[PDB]
Amino acid sequence: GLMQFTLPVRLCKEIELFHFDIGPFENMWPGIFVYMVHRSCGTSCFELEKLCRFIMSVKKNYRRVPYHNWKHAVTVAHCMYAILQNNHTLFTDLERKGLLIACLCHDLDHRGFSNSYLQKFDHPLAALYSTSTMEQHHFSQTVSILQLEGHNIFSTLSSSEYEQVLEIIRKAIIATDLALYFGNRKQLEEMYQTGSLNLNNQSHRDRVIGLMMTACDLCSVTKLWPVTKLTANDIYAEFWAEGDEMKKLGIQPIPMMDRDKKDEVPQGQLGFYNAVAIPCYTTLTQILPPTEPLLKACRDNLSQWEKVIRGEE
Ligand SMILES: O=c1ccn(-c2cccc(OC(F)(F)F)c2)nc1-c1ccnn1-c1ccnc2ccccc12
Ligand SMILES: [Cl-]
Ligand SMILES: [Mg+2]
Ligand SMILES: [Zn+2]
């Protein structure tokens, strides 16, 4: 109760910035997450012993894959922390509780394969859930862990408050299905432009949280260039493995996933920044002005990828 968490000076200052990198020391990541919960939510909202037990079981249920791993989980939670800390008064007690937990759990039990590969393999999860296949599985893993003995971090909520926070978490996790993002950002764009966007309309709040979840999930494109460039290597390691598994099924993979088309990656990143990342952080900055540093850092990285194409690096 009087047991605060403190980081070394450089981490204490840098963790407040959007472009923070959590570093290569795995054993510090739980303490970084508890620090962010205490400052973002309060020291009183979770029982420390239960929270620590929950974090360690979540960690155990992430796999040893190049990108969709425990480090990505904590990185996405830190970006949500930065957004919540820069938009202090906009979010309820329950949303702050649920959104950091949702980010930590959003890729639980990921094996580095897209919803597409699961459908073509005819994976059992694809029969259980036809759409947002991996995202419904991630939410299912979250409920499993929340139901282990001594793991109910929401124990002091009433049943109706418990049901609300699990519904925040479910929608937040489903929203990380990038297939759903395109329509979501389009609708938010229209609502914003015609001035109909209303943060008191729960169905409008849901869309904005959805867009926050996309922004946090993509946040590797908003780091300083050296971090962004090295993360791209881990992203494409997974893509190329899926490409190999497509060829085993007797299917030519899309060029993004083909390791023979490695030369096409720089122009591939241009496309992703122009089609996905720039619009995402552009629409998010319109709705939440203090997230502008995410758009700025994203543009800086787009400019770095153009230098790669032009042989300036
Ligand atoms: O660098 C990239 C290049 C291509 N794609 C990508 C991923 C899925 C679909 C896609 O096609 C389309 F846009 F048409 F939808 C493109 N994503 C990234 C990327 C940047 C940061 N995260 N991230 C992600 C990498 C891998 N999986 C992710 C899943 C969800 C969100 C983000 C993901
Ligand atoms: Cl605060
Ligand atoms: Mg995911
Ligand atoms: Zn993710």
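Numbering of chain A is taken from Swiss-Prot, so the residues present carry the numbers 724-1036, in order.
Cβ coordinates come from backbone N, Cα and C, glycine included.
Features reported for this protein in Swiss-Prot:
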type: BINDING; residues: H791, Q992; note: 3',5'-cyclic GMP binding site
type: ACT_SITE; residues: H791; note: active site, proton donor
type: BINDING; residues: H795, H829, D830, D940; note: divalent metal cation 1 binding site
type: MUTAGEN; residues: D830 to A; note: Loss of activity and of zinc binding
type: MUTAGEN; residues: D830 to N; note: Reduces activity 1000-fold
type: BINDING; residues: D830; note: divalent metal cation 2 binding site
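Features per Swiss-Prot, on structure.
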residue	record	DSSP class
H791	3',5'-cyclic GMP binding site	coil
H829	divalent metal cation 1 binding site	coil
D940	divalent metal cation 1 binding site	helix
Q992	3',5'-cyclic GMP binding site	helix
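The two recorded residues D830 (mutagenesis position) and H791 (3',5'-cyclic GMP binding site) have their Cα atoms spaced 7 Å from each other. Here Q992 (3',5'-cyclic GMP binding site) comes close to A955, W1028, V1031: these same-chain residues lie at least six apart in sequence, with C-beta atoms under 8 angstroms from its C-beta.
Residues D830, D940, taken from the recorded positions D830, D940, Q992, are distinguished by a CB atom under 6 angstroms from ligand 4. The 6 Å Cβ screen around ligand 1 retains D940 from the recorded positions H791, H795, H829, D830, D940, ordered by sequence position. Excluding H795, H829, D830, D940, which define the divalent metal cation 1 site, the same chain contributes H791, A796, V799, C826, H833, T899 within 8 Å (Cβ to the Cβ centroid), listed in sequence order. The separation of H791 (3',5'-cyclic GMP binding site) from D940 (divalent metal cation 1 binding site), Cα to Cα, is 11 Å. For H829 (divalent metal cation 1 binding site), the same-chain residues that are 6 or more apart in sequence and have a Cβ closer than 8 Å to its Cβ are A796, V799, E858, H861, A895, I896, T899, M936, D940. Taking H795, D830, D940, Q992 as the candidate recorded positions, the subset whose CB lies under 6 angstroms from any atom of ligand 3 consists of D830. Remark: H791 (3',5'-cyclic GMP binding site) has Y785, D830, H833, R834, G835, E961 as non-local neighbours, by Cβ distance under 8 Å and separation of at least 6 in sequence. Most other Cβ atoms within 10 A: among the recorded positions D830, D940, that distinction falls to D830.
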